[PDB]
Amino acid sequence: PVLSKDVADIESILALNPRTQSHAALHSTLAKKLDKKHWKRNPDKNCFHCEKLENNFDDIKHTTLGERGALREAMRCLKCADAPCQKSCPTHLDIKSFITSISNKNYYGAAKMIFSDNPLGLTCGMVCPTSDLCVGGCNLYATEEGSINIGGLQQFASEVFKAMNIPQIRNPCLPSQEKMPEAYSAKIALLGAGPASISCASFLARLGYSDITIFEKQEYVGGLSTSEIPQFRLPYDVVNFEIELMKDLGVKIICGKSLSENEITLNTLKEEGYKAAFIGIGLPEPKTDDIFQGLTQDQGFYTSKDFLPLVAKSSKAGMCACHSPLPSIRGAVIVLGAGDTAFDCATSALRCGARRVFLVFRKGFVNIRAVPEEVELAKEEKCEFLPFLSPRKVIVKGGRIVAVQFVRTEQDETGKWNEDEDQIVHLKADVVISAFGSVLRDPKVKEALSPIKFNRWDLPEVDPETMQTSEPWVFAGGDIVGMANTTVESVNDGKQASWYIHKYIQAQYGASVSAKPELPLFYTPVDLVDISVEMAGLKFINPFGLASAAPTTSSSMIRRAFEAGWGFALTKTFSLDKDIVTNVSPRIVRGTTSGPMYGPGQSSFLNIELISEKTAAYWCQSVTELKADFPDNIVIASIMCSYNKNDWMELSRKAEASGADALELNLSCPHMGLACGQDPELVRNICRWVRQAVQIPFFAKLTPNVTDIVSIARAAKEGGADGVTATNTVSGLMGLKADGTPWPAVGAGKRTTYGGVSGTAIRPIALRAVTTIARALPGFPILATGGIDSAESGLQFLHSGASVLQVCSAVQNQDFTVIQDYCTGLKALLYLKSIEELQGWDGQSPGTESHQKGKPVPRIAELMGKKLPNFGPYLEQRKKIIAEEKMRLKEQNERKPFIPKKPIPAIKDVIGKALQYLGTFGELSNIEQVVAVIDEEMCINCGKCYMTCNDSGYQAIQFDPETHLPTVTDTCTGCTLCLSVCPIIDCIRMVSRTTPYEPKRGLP
Amino acid sequence: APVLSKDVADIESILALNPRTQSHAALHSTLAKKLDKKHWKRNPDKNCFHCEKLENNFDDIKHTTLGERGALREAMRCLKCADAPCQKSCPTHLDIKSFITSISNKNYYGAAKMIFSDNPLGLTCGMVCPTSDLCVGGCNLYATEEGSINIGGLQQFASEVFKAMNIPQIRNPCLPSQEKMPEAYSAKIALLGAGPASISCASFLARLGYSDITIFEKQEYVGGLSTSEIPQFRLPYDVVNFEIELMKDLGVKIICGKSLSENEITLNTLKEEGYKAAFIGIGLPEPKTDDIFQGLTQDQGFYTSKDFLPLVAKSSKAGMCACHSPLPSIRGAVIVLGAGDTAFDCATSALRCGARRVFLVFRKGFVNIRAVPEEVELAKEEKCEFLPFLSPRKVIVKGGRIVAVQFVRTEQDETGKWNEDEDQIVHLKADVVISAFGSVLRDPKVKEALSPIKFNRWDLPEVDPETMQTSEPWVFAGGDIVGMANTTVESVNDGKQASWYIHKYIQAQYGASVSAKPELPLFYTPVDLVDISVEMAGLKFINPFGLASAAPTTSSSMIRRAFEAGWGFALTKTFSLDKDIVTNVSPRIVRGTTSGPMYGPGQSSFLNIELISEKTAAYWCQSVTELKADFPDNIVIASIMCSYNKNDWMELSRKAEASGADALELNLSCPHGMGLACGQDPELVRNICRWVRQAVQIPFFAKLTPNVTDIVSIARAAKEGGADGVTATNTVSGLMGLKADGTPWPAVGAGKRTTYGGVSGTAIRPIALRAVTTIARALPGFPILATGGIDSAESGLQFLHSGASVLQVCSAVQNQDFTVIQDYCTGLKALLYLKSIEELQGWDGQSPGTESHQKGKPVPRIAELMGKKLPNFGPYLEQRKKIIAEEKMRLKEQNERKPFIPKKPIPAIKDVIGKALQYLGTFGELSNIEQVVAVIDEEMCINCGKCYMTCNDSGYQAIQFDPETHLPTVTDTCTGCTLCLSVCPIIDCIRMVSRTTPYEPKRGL
Ligand SMILES: Cc1cc2nc3c(=O)[nH]c(=O)nc-3n(C[C@H](O)[C@H](O)[C@H](O)COP(=O)(O)O)c2cc1C
Ligand code: SF4
C-alpha cells in the first residue's frame, strides 16, 4: 500500500487540522448568525435576565487567580523603582518585591512581604478597591494591555501560605519573654474585633507586648469582613485564618462584652489597671430615615445592618453557633443607595431568591459612590439602576409593603441638589433595603467614651498622625474615626496607632523609643532555617553571590550588594597594568531568544564587554576595604593574564596580598580554539603557576565552548585548583536587522564580533556542565553560573553538585534586592521538605486541582464525564446543573499547624542528590512506557495538543468538532509533545501503559 | 588615598530612589496617604464628575488601538487555535489564527493579505467591529484570567502597516490576460450605493475578472455611513479612502450624483441600457421619526441623527467634501433619544461641538441597551448621563429655541409589555434635542425604482438569505437595506455572498457553468510575484524552507501533507540499517524552561531524548520513491546514520540514493572509539564523508553538532572528505532541569531516570547563527543548510544573510503546525520586496520606524507640550489636557494616495546570501574611538525606572530619576554599555547616539 498516504481512519482523525485555503470562504450572514451562539463564551448583550443565583455563594470576583494565571501576570509587572503602586497602597506594601517573589515561584517570600505590612493581607487582596488605590497608580496603565492585577496577585500568594499551614512566631531577635522589661507586660485593651483592632493588636504583639485583650460585642470576630461582606466576595475561612495568625502571638479575644455605659467604659478600664486602650468599634448603627418609621422585616423592610448579617450568618459556616436559614426574599426588591453597601445588598438579594432587583439613587450614574469593579458585579447580575429619585413614602397595604413613591431630583447652578415635588414615580416592590451608610448613635456608647473630645461629625477626635484621642492613653482607628472607608485604611489606622501606643506605654514606664518609627516585620519558623554552606574551607553565610560581571563593575556596587545580604561576590576580572583594556560600545544587548518581549525577565543578554577597565591597584585596595568592613562576606578576586608564568604569579600574589578570600582564574585570554581555557594542557599549566604562587584557594572559570568540559575541569584539578566555576558565557550572535547589520553595531562601519550569551537561555548548558563535572569529579567543589534567577533554579544547581550559586543576568534584569527573595525562597524550599502532609507539592506549588480560570470546578455527580465544555449551549446546561445543586443543598442544611516530622535539611544535605537519577540512555527502561491523559474539566479547547500530535507526532488525538474536547486514543506513544505545548498547567498528565507497547515500524 | 569602594556624595544622591531591602514595616498615616495618592494617579478618578474638554477634539478614542510593541505581545499570547471559534464567529470568516500567527512572526504583509482576502474593508472593520458580540465573543482565551484576544486591535494594526507601505492591489496573477477573457466578463454590471455592501460586492466581482463594474452613488462623497456618520474619532476618513482606492486598483468605476429613483436610475432604465445585473446597496437612507417632533427645526435646536452626524463629519473629515465647513455650534444641554450605536455617537460628537452636558434618554432600562458595552463605555467615560424609562411627550419652545422636553415614565408588565404612566412626568431642561431612533427606507420614488421586486412584511426588498437574489433573478441586494444585520462586517459579507451568485447568474446568461464549490479569489499585490526560489549544490528549491529531520518528519505521510501545504523541501527522520534499529523511551520531549513559567504558544525551546527513526529503511526508501513520484519539484533529502564502519555507510547510502532521494544528509550523532560522537572528531568525519562519496553520485551534506570546541575544523574535514555542504547545526546537549525534590524531567520508569538530551528552538538560535557565520567565513561558498530556532521569515533571512542557502525548521512546527509555511513564504517575499522601495528605507524590515506614542497612539506634536516635563499621570496629566484642549480651540479659530514603485529590481535570495558577513570581524576591528551614549525620549517613557535600576546595580550610576515626575535623564557619566536600552519595556524609547563629549575610560586609580 501507499506508505506515504494516511489510511481513511487517520484521514478522519485529521479532519479539523489546519490547512491553508486557496480561496476566500463563502458563508451567508444568516448561517453566521445561527452558528454564532454555538461558540459564545462571554455574556450575551441581548440576554436581559440573570442566571439562577439562589443560594449560590460561589466566588464572583473577576480578579481571582490560579498559579498559571498568577505567574504570567507577576512576570508582566515591570517591578518598578520608587513604584507608584506602593505609594498608593494605604499600608505601603512593597508590591515590587512581593510580585518579584511570585514570578520567582517564591510564594512564601511574597506572603511574608505582604503580611509584614498588612496583617489582613488575604482579606485585602480579595476586597481592596484597587482601581481607587494601588492599581490606579500602576505604570502599566500606560500600555494597551493596562495595569497589573495587584489584588489577585496578593490573594494568590496569601492563599498559598494559608494552605502551607505555617504559624506566625515571635520576632527571633526580641529578648526572651522572661527578659522583656516590665513595660511590655502592661495591660492593653482594644474595643471591637474588626480590621483596625486586629491590626493594632498584631503590631503591638510583634513589638513584644504580652497582655493584649480585644473586647468584642458579638459572639463572632472579624467585624464587617464577617458580618456584612458577602461570602461570595470574602470567604469566612479567610477571616478565621488571619485571626488565628494573630492569636499565634498571644492576643486574647473575649466575646460578648461591650463598650457601653453599664458595661465596659474608659473609666472602668482605668480602674482595672489597663494602661492604654484602642477604640476600633466601627459605626454600629444604620443611618435611617423617618419615612421608614416603624416598618418591620415582616412587612418587607430591612436596613442594610439588618439584612447583610442575616445572609452572612447563614452562608458563613462557623460565623456563629446556630445554624440560621437564608432569608425568605421573594419578588421585586428595591435597594436604596449607591455605595459599596447598596451593591452588596443587591447581589445578596439575588442569593435569597429575589426575582428582580432595583437600585435607586438620589443622583445620577456619574455620581455613584462605589468603585466601578463593584458596580460591575451588580450590572452583570442584571440589576436595574434608577437614577435621580428620592424616596418619599412607603405604601403599605394589607400589612405588606407594595410600593415606594419617589420624587425626581435635579442639580442646578452651584450644582445644588433639589427635589421636584410635582414629578413623581410610583415603583412597585415587595421588599425594600436601605443602604444609606452607618453612624454611631447609641448614647450609652458615646457616654462610655467619656471624657474624650468629639468633633463636628460626632466621632472621636484624633490626631491624624498619632491616632491619639484627647485622653493620651486612649487611641482610635478605623470606621469610628471616619476618615477610612476601606479595610486597608482601617488596617493602616491600627498599625499607625500601634507605634504611638508603644511610645506612650514606654514613656509611662520611664523609657524612650527610637525617633525613627520601627514596626517589626512578619516572621515564621521558615525564617530560622539555616542556609549557610562551607566549600573549599570557606564559610558562606548563604550560597548566593554576584558573578564576575557588569553588577561588579565597581567596588561600591559590591559594597551595596553586601549591604542587601549577598553572601559573596567576585570582582570584575582585572589584569596587570600592561594588559589594560578599553571597552567599545554599544556592548550589551537584549537576547532575541524568546521573541519580541521587552522589559522584565529578558531570557538572555549578549555582551562584547572585555575585562575590567579599572586597574589592579583599584581592585586590590578595594578588596582590602571590602574585607575589612564585611569580614563575613566572601570576596573573590577574578584575574586574567596572558599565557605567561611570571605574570600569573605576579597578579595572583598581588590579589592574595590584598586580603581576597579566594581567586577565580578567567581563562578567556587567547594563547582547540583560540582561548587558553579551551586547551587542557594550558589549563593545567596556568593552574600550576597559580597554585605555587598563593596559599589561598583558587577556582578555574571554565568555558562551556568545548567538546568536553570534563577534560578541562580535570586539568584544573590536576593543576591544583580547589574547585572550578561552571560556566562562562556561551559563544553566540544575537541576530541581525532586516538590512543585514548586526546588533550590537560599533562605529561608522556598523561592525561587530562574536559575543557571550548569558541568562536563562543558557541554563540547560550550564546544568549539564555542572552535573557532568560532579559525576566525573565527586567531591571537587563547583561554583555554578548560568541562568540562576530564583531560589528554585538555585536549588537545581545545588542538587546537581554545585555548592554555591553565582548570579549576573538576574540582577541586570532587576537590582540587588532580589537576594532577599532568594534567601526566603531557599529557606521555604528546605523547610517544606520536612512537612509530611505537603509531600504532594512541587516545591512551593500545591498540586493543581481542576480549575476553570483558577476557580475550583464544582465536584458534582451530575456533571462529571458528561462532556460539557464551558461555552455555548453546553455552558448553559452547566449553569443549570449547578443551579439545581445549590437548591438541592439548601434542602440538606479547625486551623491546626503542620509541625516538621524530620530534620530540616542543610545545604550540605541536598548537594548532589539529583545525580542518582542521571545516567546513560541504556539505563532508561523501554518497558515502562507512558501515555497522555487529558483532564477535560481543565481544557480551554484550543486544540494545540491535537495540532502538535498531527504535524509533529502520531495523529493519536481526536478533537470533537462540536465540543472541541480532545481525547488521547490508544495509538499514543508517550512522546509527551502534547503535554509540552498545552497552555494549562497539568491539564495533560502522562500515566503508565496498561496495554502492551509495540513500536510502529512502518514495514516489518 | 580615599575610600575607593564607597560612593561619593554625588552618587549617593543619584542613588536616592534606587531600591533597597527594608528591614522594618513602613509607617505612613492614612491622611498622608490620601494626600499622596492623587500625585500618582493614572486612571479615571472615580470622584471626578465631568470629563475633560473635548471641543473640536477628533483624536482617536478607541480602547482597542495597538502600536507595534503592544501588538507583538498580544499576537504572541493568542493560542492560534485549531478550527478556531473566533473565526466561526466572524461574519466574513477571517482566518484569525493565520493572521495573528503572521503578526507574531513580524509578517505584517501576510497578515494584511490574509485579512483583505476575506474582507476588503479589513482596516475599517478592525476599527469599528463590535467584537464582543462577534469574533472575540467566541475566543477560547476568555477561559483564562487575562481574557480574550484584542482581535480587532490586531486586525487594525496589520492593516495600518499595510496602508503605510503603499502597495496596490493587482488583478489575480494566474487569471488569463484581460484581452483573453470570455465575453461574459465584459457584462455590464451596476451597483447602487457606494457603502460597505457595494464596495465589497464590486471588489469581489473584479477579483473574478469582470471588467465593467460601475457603482452609482447618490452623494458627492463615497463610503456610505463609514464616511457620513461614524465619527472621525472612531474611524478616520483616510481609512475609508485607502480601501476605496484599493478597490479602484481593480478598475471598479464610481459615479457620484446619480440616484436610484423615479425619473433617474431605475431597474427599467438599467435594463434598457444593457446592464446585465444590479446590486442594491443603498442602505436605510432616512431617519426614523416621532410625530411628537414634527415641525421642529435646526434653528430651534432640533436634529435627527441623519441631519446631525453628517454635519459633524463634513466638518471634521479632511476632504470628505471639497466644502470647508464649521462645526455645528451645540451649546448648553443636549438630550439624545435612543439606545443604539447611533445615539452614543450623537452623544460623544455633541461634546466635540461644545455641549456643556449630554443626556442619553431611553424608552426602556439600562438592561435593554442595544449598543455593545465597548460602545456604551465611550459615552460613560466622557460623563454622559443616562436616563432610563422615559418616553417623550412634549417639546417646549420659547423665544424660538427649545428650552425643555417633557417625558412620561415607562414601565414593564406582567407579560413584558411596555406601558406608559400618564400621571408620572419628567420635565427635563435642555437646549438641543437629537433624535437617534435609527433609520428607515421610506421614499416612495426610491421604492418605485425597484419595481417589480417583491417587498416583505417590513417593506424591505426580499432576498433569499443564501444567494442574496431578489425576486428578479438579475437583481441582488445586501447590506443595511436587507434588514438582517447592522454591522459593517455583515454588510461586507452580504456583498461577498452576492458576488458569487451574481457571477453564477451572469455566467449562466452567457451559457457557461460555474463550480459547484464556491471559489472567491484571494487578495493579491505585486509582493506576491516575488521569486523566492534558490539553487544549492545543483538542486533547485522552490522556496528555501524545509522540514528538518525530526518530530514533524516522523511519518512519510506527514511530509506529504507538508508538501501539500507548500514546504520547499523535507528531510526523513534519520534511519539506519536493520541491524541498527532502535526503540524509543517515553516521556521523551519536554518543553523548555528557558523563558520561565510560560505555557502554551511559542515555547522558547524543547529538550528531547528521542533516538533515530523507529521505522525501517525499507519503509523510508519506498516512501522517498512515492514522495518523489508525487512531488517531483519538492526536494527530499534522506537523513541516514551508521556506526563507524565503511561497508555500512556505503550500503545504506546506496540504498537511499537508489530510492531516488535528491540528496543525503549524514547524521554524525553515532558513537565510536574530541567526544564520543563521530561528528565530534574531524578525522572520522573526513573518513565517513570519503566513504559515502565513493559510494553515491548524488549530493550529500554532513550534519554537524554544536557540541564541539571548533565547528569549523569539523566542517572543513567534511569538505575535504567530499561532502557537498553541511547542515549546521544539530541540537545542543543540555539538562532541562529538575523538580524541587531532585527528580528530572523527563523521567523514565519507576526509577525516575534521565540522560542528557538535545535543546532545540529559539533558545539555541544564537549558537546556530554563530556556527553558520563562522563556517561561512572560513569556508566561503561551501553550501550551508541552516537549522536552529528559525521560526519566521525575518529570522530565516538572518541566516541567509549569514551565509546559509536553505533553512530547516523543527521547533516552530512543534509549536504550531505545517501551515506556518504560508506565513514564511509571504513574509520572505515582502522582506525582499521592501528592499526595492526608496520611500521605506527608515523601516527595519516590515516595521515602520517607531514614532513617539503612549499606549501606541501618537503624541500630539504641539510645541507648548514639547519638553515641559509633564509625564502622563497625576497633576501633570491634567496640565497636558489643558494644553491639548487650548490647541484644539486655536485650530477651531483658524479653519493624494499614489503607490510607491520599486526603483531597484527586487533582490533574489542568491543576492542576499552572506551580506551580513562584511560586518563581522575580530574584536580589534571595532572602533573604541567611535563611542555612544544613551538618550531617552521622555514622550515615550512609562516611568518605570528600570533603566535607572539597571544602570545603578549593573552599570555606571549615570541616570537621574526624578522623584516627582519619575522621568529618567542620562547624564555624562554614561559609557554607552547599552544595558538600559536592553531592559526598557518601550521599543525605541531609548536610542544610542554618537558621543559628542570627551570619552575617557574610568580607571578607578
Ligand atoms: C524530537 C526531535 C527529534 C529530532 N530528531 C532528529 C533526528 O532524528 N535526526 C537529526 O538529524 N536531527 C534531529 N533533531 C534535531 C532537528 O533535526 C533540528 O536540528 C533541531 O531541533 C534544531 O532545529 P529547531 O531549532 O528548528 O528545532 C531532532 C529534534 C527534535 C526536537
Ligand atoms: S493592600 Fe490593597 S491596596 Fe495595598 S497593594 Fe494591596 S491591594 Fe493594593
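Just so it is clear, chain B uses Swiss-Prot numbers, and the residues here are 2-674, 680-901, 908-1017, in order.
Yeah, the Cβs are placed from backbone N, Cα and C, and that goes for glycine too.
Cβ neighbour count for B:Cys140 ([4Fe-4S] cluster 1 binding site) (all protein chains, 10 Å cutoff from its Cβ): 28. Look at Swiss-Prot and you will find B:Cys79, B:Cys82, B:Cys87, B:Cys140 tagged as [4Fe-4S] cluster 1 binding site.
In sequence order, B:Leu95, B:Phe100, B:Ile116, B:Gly123, B:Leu124, B:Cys126, B:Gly127, B:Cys130 constitute the residues six or more apart from B:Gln156 (mutagenesis position) in its chain with CB-CB distances below 8 Å. As annotated by Swiss-Prot, [4Fe-4S] cluster 2 binding site applies to B:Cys91, B:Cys130, B:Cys136, B:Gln156.
Sequence annotations record features per position, and here Swiss-Prot assigns NADP(+) binding site to B:340-343, B:364-365, B:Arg371, B:437-439, B:481-487 based on experimental evidence. Counting only same-chain residues six or more apart in sequence, the Cβ atoms lying under 8 angstroms from the Cβ of B:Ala486 (NADP(+) binding site) belong to B:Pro92, B:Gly480, B:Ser492, B:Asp495.
Away from its own ends, the domain '4Fe-4S ferredoxin-type 3' (B:978-1007) comes close to residues 15, 69-70, 855-856, 875, 877, 942-950, 952-960, 962-963, 966-972, 1014 of its chain (Cβ-Cβ under 8 Å, at least six residues beyond either end). Per Swiss-Prot, domain '4Fe-4S ferredoxin-type 3' is recorded for B:978-1007, and the stated evidence type is sequence analysis.
All chains included, 29 other C-beta atoms sit within 10 angstroms of the C-beta of B:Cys126 (mutagenesis position). Quoted from Swiss-Prot, the note on mutagenesis experiment B:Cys126 to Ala is: No effect on enzyme activity. Reduced iron content.
B:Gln156 to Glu appears in Swiss-Prot as a published mutagenesis result, with the remark: Loss of enzyme activity. Reduces iron content. B:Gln156 (mutagenesis position) falls within a helix when secondary structure is assigned with DSSP.
Within 10 Å of the Cβ of B:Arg235 (mutagenesis position) there are 18 other Cβ atoms, across all protein chains. Under the DSSP three-state reduction, B:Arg235 (mutagenesis position) is assigned to coil, being neither helix nor strand. Record note (Swiss-Prot), mutagenesis B:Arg235 to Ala or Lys: Loss of enzyme activity. Loss of FAD binding. The unchanged residue is displayed.
Taking a C-beta cut-off of under 8 Å and a sequence gap of six or more, B:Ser670 (mutagenesis position) has these contacts in its own chain: B:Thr575, B:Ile613, B:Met642, B:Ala683, B:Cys684, B:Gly685, B:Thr711, B:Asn736. In Swiss-Prot, a mutagenesis experiment is listed as B:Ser670 to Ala, annotated with the note Strongly reduced affinity for uracil. Reduces enzyme activity by 30%.
Residues within less than 8 Å, Cβ to Cβ, of B:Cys671 (mutagenesis position) and separated from it by at least 6 positions along the same chain comprise B:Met642, B:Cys643, B:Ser644, B:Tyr645, B:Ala683, B:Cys684, B:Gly685. One mutagenesis experiment catalogued in Swiss-Prot, B:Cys671 to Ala, is accompanied by this note: Reduces catalytic activity by 99%.
In Swiss-Prot, a published mutagenesis experiment is listed as B:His673 to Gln, annotated Reduces activity by 50%. Under the three-state DSSP scheme, B:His673 (mutagenesis position) falls in the coil class. The Cβ of B:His673 (mutagenesis position) lies under 8 Å from the Cβ of B:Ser644, B:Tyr645, B:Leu682, B:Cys684, B:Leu690, each on the same chain and at least six residues away in sequence.
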Practice task
Name the one residue among B:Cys136, B:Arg235, B:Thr343, B:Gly439, B:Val483 whose Cα is closest in three-dimensional space to that of B:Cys87 ([4Fe-4S] cluster 1 binding site); these are the recorded positions.
Solution key: B:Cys136
Practice task
May I ask you to pick out the recorded positions among B:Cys82, B:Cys140, B:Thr343, B:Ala486, B:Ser670 with a CB closer than 8 angstroms to chain A's CB atoms, ordered by sequence, or 'none' if no residue qualifies?
Solution key: B:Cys82, B:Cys140, B:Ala486
Problem - Inter-residue C-alpha distance, B:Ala340 (NADP(+) binding site) and B:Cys82 ([4Fe-4S] cluster 1 binding site) (nearest angstrom) - result: 35
Exercise for the section: For the domain '4Fe-4S ferredoxin-type 3' (B:978-1007), jot down how many residues DSSP puts in helix, in strand and in coil. Expected result: 5 helix, 8 strand, 17 coil
Handout entry: binding-site residues listed as B:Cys87, B:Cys136, least Cβ neighbours within 10 Å
Key = B:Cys87
Handout entry: Candidates B:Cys136, B:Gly439, B:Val483 (binding-site residues) - the one closest to B:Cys79 ([4Fe-4S] cluster 1 binding site) by CA
Key = B:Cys136
Practice task
Note the 6 unmodelled residues between B:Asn901 and B:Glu908, then tell me the distance between their CA atoms, whole Å.
Solution key: 20
Fill in the blank from the handout: For the deposited structure, the Cα atoms bordering the 5-residue gap, namely those of B:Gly674 and B:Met680, are apart by a whole number of Å, specifically 10
Completion exercise
In this structure, the one of the binding-site residues B:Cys79, B:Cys91, B:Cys130, B:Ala340 whose CB has the fewest other CB atoms within 10 Å is B:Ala340
Problem - Integer Cα-Cα distance in angstrom, B:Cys136 ([4Fe-4S] cluster 2 binding site) to B:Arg371 (NADP(+) binding site) - result: 18
Problem - Other same-chain residues whose Cβ falls within 8 Å of the Cβ centroid of B:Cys91, B:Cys130, B:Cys136, B:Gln156, the recorded [4Fe-4S] cluster 2 site, in sequence order - result: B:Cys87, B:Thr93, B:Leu95, B:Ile97, B:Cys126, B:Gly127, B:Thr132, B:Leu135, B:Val137, B:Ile152, B:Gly153, B:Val490
Exercise for the section: Pop the Cα-Cα gap between B:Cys91 ([4Fe-4S] cluster 2 binding site) and B:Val483 (NADP(+) binding site) into the table, whole Å please. Expected result: 19
Practice task
Starting from the Cβ of B:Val483 (NADP(+) binding site), draw a 10 Å sphere and report how many other Cβ atoms land inside it.
Solution key: 28
Exercise for the section: Sort B:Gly439 (NADP(+) binding site) into helix, strand or coil using the DSSP assignment. Expected result: coil
Completion exercise
Whole-number Å distance separating the Cα atoms of B:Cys91 ([4Fe-4S] cluster 2 binding site) and B:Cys140 ([4Fe-4S] cluster 1 binding site) is 11
Completion exercise
Quick note, B:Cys82 ([4Fe-4S] cluster 1 binding site): same-chain residues at least 6 apart with CB under 8 Å of its CB -> B:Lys98, B:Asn141
Problem - Chain-internal residues, separated by at least six, CB under 8 A from B:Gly439 (NADP(+) binding site) - result: B:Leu285, B:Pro288, B:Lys289, B:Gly339, B:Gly341, B:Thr343
